[PDB]
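All remarks here apply to the structure that follows.
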Amino acid sequence: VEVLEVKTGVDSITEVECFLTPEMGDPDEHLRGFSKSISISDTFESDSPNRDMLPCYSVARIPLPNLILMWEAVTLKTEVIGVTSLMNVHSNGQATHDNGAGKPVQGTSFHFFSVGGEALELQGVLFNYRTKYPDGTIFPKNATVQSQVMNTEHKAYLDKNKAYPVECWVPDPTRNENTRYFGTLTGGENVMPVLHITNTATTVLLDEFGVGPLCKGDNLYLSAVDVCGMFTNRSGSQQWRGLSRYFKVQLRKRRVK
Amino acid sequence: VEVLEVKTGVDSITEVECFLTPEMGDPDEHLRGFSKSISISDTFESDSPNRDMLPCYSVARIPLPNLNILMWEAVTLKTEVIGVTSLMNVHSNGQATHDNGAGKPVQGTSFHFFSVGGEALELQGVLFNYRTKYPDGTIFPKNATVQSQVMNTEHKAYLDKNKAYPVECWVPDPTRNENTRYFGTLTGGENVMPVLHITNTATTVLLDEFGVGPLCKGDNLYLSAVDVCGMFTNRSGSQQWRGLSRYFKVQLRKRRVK
Amino acid sequence: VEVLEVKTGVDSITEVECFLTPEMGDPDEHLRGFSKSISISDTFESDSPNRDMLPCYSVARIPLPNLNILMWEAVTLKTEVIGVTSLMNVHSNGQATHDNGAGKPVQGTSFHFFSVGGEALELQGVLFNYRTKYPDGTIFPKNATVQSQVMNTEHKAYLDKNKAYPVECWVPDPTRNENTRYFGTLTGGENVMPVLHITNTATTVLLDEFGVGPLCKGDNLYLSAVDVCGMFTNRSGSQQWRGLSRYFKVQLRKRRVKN
Amino acid sequence: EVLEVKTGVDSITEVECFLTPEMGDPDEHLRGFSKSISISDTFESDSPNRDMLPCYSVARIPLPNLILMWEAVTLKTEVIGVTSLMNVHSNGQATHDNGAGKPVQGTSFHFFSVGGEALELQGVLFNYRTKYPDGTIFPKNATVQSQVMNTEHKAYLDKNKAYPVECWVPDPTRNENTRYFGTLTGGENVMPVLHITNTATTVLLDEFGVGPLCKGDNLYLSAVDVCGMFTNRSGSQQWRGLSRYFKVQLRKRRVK
Amino acid sequence: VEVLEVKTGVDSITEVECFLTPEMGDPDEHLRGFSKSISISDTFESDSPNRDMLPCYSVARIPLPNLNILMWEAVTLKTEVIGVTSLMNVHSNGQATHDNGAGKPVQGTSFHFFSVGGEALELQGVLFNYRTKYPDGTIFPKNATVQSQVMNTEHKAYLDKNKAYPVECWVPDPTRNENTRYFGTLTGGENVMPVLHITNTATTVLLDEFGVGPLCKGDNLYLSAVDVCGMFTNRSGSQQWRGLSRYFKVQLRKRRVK
């Protein structure tokens, strides 16, 4: 595809606005947004997490006005939704010390988002190649010990919700030319969430040549992970807590050959 | 709808200067700026916080000089937290850091937030625990379901009353608020250390990318804030939220609209 | 006051250079730059700190060359905390980090603050606990009510005397101070770690958005500071505030004004 | 003498690859991990096993055969598999009773370099009496001065799984034809902060607009990404490393 | 000194490149780069540190090609700490973090400092404790009084000797050093985690706001550094300072002066 001129006029722009809910495991009917309590295996060889203990990537495919012209994603506004809910320290939490308030959600986090004109492309990497991933997840197949550092057989598309576990997959930096992605892993038991919200911040999606993601088939792909940390209940057991993510994307019509 | 030119001349500008006090719960007549001590439910199902244990959003609606079409447009903001040094009182019924130590300072989870708009801040409800029973005298997300733990679009509100909207169940609705500029930071964790900056040399510009600030409908300016600074730990170890007031200085100019 | 042109030439400019020593409480003749050990009250109603336990704002009023209308305009500031490496003394009566370890260094809650103005820094009172009884020899919010814990507009003052205005009672009043530029950071918590930078290559510009700095009424420059670096913990576990001096260098120029 | 840049569609090329970490690989299942760390009784008796010592990674990448030289102009790079560190259910020591496993945390070193020849190294030893093991390349004739600076300890990063991270740093007195960047974050309580994006580029050009020039049409990439330590249920700790992605843009440059 | 034009031509520039080794106390023949283990006095009065427990400032006087009038002018600096990876040795008689764990790395209070000037760094004495009794072989503030704990202007000195001036009682004098550029950071706390960046792509410009860098008196360039990285804790729990060398590359040009 050669990239030619942007179309102008009143009908040459459009806006997509939506939210992506987190997929943390949802271990029962009251615990949407949470994972199952985490259990620890006795040995590397016996690691076999249940499905409801594994946070997964979220993805949405948004149809665009039907249009060679293609919609070009130019700017993004994005925000984690419900940051203040993490101030509930009065609900079945373990106390920080005798007579203290409950521990807030804290510890290891992953905040990630992407915007593309096609599915986010994934590369599989495993903490422990002998981990037995559960049915209903899509995970790196034919794992070897090299899968612990880099096995290039582990290629996938983020093309399904509640399916691709966060811990097995990262964006593939060798692909994804038609996607812009951003993530931060902050690891450690003592990690303290720092969540900013504002309606004044914009990310520009144009590459160095001034071209944004081009939406194949008139579809925009949004992807997210917002694992905010772990919630600790009274017994000390811990579970992941996630939050929804807002996306506002501006697009314009671009001609290509 | 259609924004035209800015008016010039000495009479074309005005300023609003004020402070918003915090509403942390005020459990008795000596404890303004504090919540009630925090307790913990045995289960999610039994979570029923007291009114005086829940910090709320602060709001002020400020009448501007009558114009009539012209509208006041908010252009700049200076803001700061008032009384940061009071958190150096570590000798007033605090729990000692260790044997013979000084009192622990206010610390832990904090939320700092302010907004400026030409109409009420628009809110979206999100709950940590949908079975939380919110108390009488608060305005909270109604008909809560388990989906309210992540996103339930039913939960819409306006920040149009003080001591009413609990912080923990409401956030600025990013799908609305076209005519408002908002800024917030949640810093979460038991070991969070307050970092509070003060200066009179910093200004935030409120213009959007087309150079247009909030436009004040009916000649009203809306200021909103939350400054939960952390928790104060008393000698027994029980903890209560501590908040501080926020100063606002807004410059506005007349703008013609159709 | 209408502000007009800047004067130029050899002696259109002058420089002020000095240090402000900290006023931490100075509980005996060997403890300059420290407070008294902190003790904790049993209740809010019984909080009555002794004077030597309360750090105070430092201030100097520096007379400038008589001009008369012209006024001296404060244009740039260089500033630096003096003696930062003194805090590496971990061998002097401190409490060991663990068995056989070095002494704990000064750490924990800090307030670093400085201001330059053409008149006294203007203060607003805010109290952690309105029932606190402040001691004789200090200037503190009077007629305190429960509203003083958040905002009571009665508590207005000028930083016009040393060893007098306790840091915990007073902040710069953001509703005033048009003729002062102030800057401050409170970093609170037991686990706060001091981060102190020094360099002679950094300059802060004092001009406002119109290109006008502080204008020195009666030819006086007002410098104010607090540098509570944290707390020193001695062998017994008791803790006391430790502060350091602050260097100021201000360039000023002559400015013509009307009225 | 460096002269003009060549233009035309044949004048640019691109190198893209991953460097795997070399953490020690103590058994056939533990690629990316070191052996459990044990501690010597004295400085004099410090003698770590090979599989306990992370090493620098390096790849020499051949370029299209070309006086013209390939000039390295820009770099995109990130750590690959950052999310794998969210596995807190695999034989980890629990944070507290009934809690999740501790994540990888503690001392980290993240390092990358791009050059037109092998990275040049200077040796510095924590403890000069450390006996380094067979199969590593380490500062020879160590003296007590080697603990601060002994200029005899010079080497080229010209072999994988060989140069231990703790012995060697880039020689700042050399490396005129390499650009290097590294951060050591030290302490038991260090928490990994790992950013990924395909939108960030590092420019490799010096202050005269000249990037690394590839001698013999070879590009040298080097890395260390020791992310911290994993603690298993017994409390013993091993280094965990991750791979690093490199994409380098290059252009043809004439030289005399 | 009125400063005139810069010379040009091939011969008008020169470069100084070297390493300054740290002076941490070197308590025995095997422990170069370390201090003696730290012990604590029972009173301020009895504070008597041994010489080998006291890190000192490092300095090098580098003679430059003889010029005469012309002076060498220091224009740019590359600098970095050498050996940052040695701090990953957590297997050498360190105290375990916990049962069966690795040894604690170097951590805690640090001071990183460097300066370039055309004459000795000028120093001001400040004392944590004015009654500290500094040892023979060190150069320390004389006639200390209680005012020395905050500012006593009698305590002036030149950094004109190696392993002599202890770090803890001297800082750069901000009322002087017109002809030097200095940069330092103290990061204090038992829980300080060292963050050490290395790169050969960073340059510090030494020119002042008038475009004039340090002018080298008698054709001598003065380099100074302190890099106390933290403390090493051995198995017994005793702790000692650990330092590293610093690289300096300075570009200088000939400048005419009257």
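Here chain C follows Swiss-Prot, giving residues 25-92, 100-290 in order.
The way this entry was determined, per its header, is X-ray crystallography, 2.1 Å.
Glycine too: its Cβ is placed from the backbone N, Cα and C atoms.
Among the natural variants in Swiss-Prot is C:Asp66 to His, noted as: In strain: Isolate MAD11-BR. One natural variant named in Swiss-Prot is C:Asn74 to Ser, and its note says In strain: Isolate NY-1B, Isolate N1 and Isolate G3. Annotation of the natural variant C:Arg75 to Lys in Swiss-Prot: In strain: Isolate YI, Isolate TKY-2A, Isolate MAD8-BR, Isolate HER1-BR, Isolate NY-1B, Isolate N1, Isolate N4, Isolate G3, Isolate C1, Isolate CY, Isolate MY, Isolate AIC-1A and Isolate Tokyo-1. Quoted from Swiss-Prot for the published natural variant C:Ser117 to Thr: In strain: Isolate YI, Isolate TKY-2A, Isolate MAD8-BR, Isolate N4, Isolate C1, Isolate CY, Isolate MY, Isolate AIC-1A and Isolate Tokyo-1. Listed in Swiss-Prot as a natural variant, C:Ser267 to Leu is described as follows: In strain: Isolate HER1-BR. According to Swiss-Prot, the naturally occurring change C:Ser269 to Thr is described as follows: In strain: Isolate YI. Here Swiss-Prot notes a natural variant, C:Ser269 to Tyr, with the remark: In strain: Isolate TKY-2A.
Locations of recorded Swiss-Prot features on the structure.
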| residue | record | DSSP class |
| --- | --- | --- |
| C:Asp66 | variant position | coil |
| C:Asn74 | variant position | coil |
| C:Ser117 | variant position | helix |
| C:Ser267 | variant position | coil |
Between C:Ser267 (variant position) and C:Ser117 (variant position), what is the CA-CA distance rounded to a whole number of Å?
-> 21
Cβ neighbour count (within 10 Å, all chains shown) around C:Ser269 (variant position) | 19
Of C:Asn74, C:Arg75, C:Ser117, C:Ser269, listed here as variant positions, which sit with their C-beta under 8 angstroms from a C-beta of chain B?
-> C:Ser269
Site of maximum Cβ density within 10 Å, from variant positions C:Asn74, C:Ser117, C:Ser267 = C:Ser117
Just checking, which of C:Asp66, C:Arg75 (variant positions) has the fewest C-beta atoms within 10 Å of its C-beta?
-> C:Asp66
Filtered variant positions - C:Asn74, C:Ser117, C:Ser267, C:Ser269 - keeping only those with Cβ under 8 Å from chain E | C:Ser117
One should report the C-alpha separation between C:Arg75 (variant position) and C:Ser269 (variant position), rounded to whole angstrom, as 17
Expressed in whole angstrom, the CA separation of C:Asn92 and C:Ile100, which enclose 7 unmodelled residues, is 7
Could you state the whole-number distance in Å separating the C-alpha atoms of C:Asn74 (variant position) and C:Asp66 (variant position)?
-> 15
